[PDB]
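Step one of this worksheet: look at the structure below.
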Protein chains: 2
Amino acid sequence: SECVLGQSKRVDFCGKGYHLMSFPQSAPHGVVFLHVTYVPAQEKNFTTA
Amino acid sequence: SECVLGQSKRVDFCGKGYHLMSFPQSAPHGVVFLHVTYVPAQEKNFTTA
Ligand SMILES: *[C@@H]1O[C@H](CO)[C@@H](O)[C@H](O)[C@H]1NC(C)=O
Ligand SMILES: *[C@@H]1O[C@H](CO)[C@@H](O)[C@H](O)[C@H]1NC(C)=O
């Protein structure tokens, strides 16, 4: 309900990183979610105020 | 806590649609929530960019 039908702000609920969308996949006696997430990379130091 | 005392962004948690607010009602050995919800209607196709 929260990952597939929507976008969840809950941290590490629908996968690590910032959630974008999820895709359900069937399995024997279960369900498999492919949690697409946005992971930042290669940060840079900056002076801030 | 989440539906009555506040507004829930969780999809299909506090009712089917965009949750506005909920109202609790007591019942024997349980509780009843009246989930007020905003569901859109009257769609119209439009070209987008
Ligand atoms: C920022 O600078 C500190 C010390 O100069 C260094 O240890 C750190 O790795 C730098 N971070 C990045 C992302 O370059
Ligand atoms: C939009 O296009 C579809 C094409 O199948 C059509 O059925 C529908 O009536 C159109 N308008 C609405 C109400 O979204």
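Residue numbering for chain A follows Swiss-Prot, covering 1030-1078 in order.
Technique stated in the header: electron microscopy, 3.1 Å.
The backbone N, Cα and C atoms fix where each Cβ goes, and this holds for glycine too.
Long-range neighbours of A:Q1071 (variant position) (same chain, six or more residues apart, CB within less than 8 Å of its CB): none. Here Swiss-Prot notes a natural variant, A:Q1071 to H, with the remark: In strain: Kappa/B.1.617.1.
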Report summary line: Simplified DSSP label at A:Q1071 (variant position) comes out coil
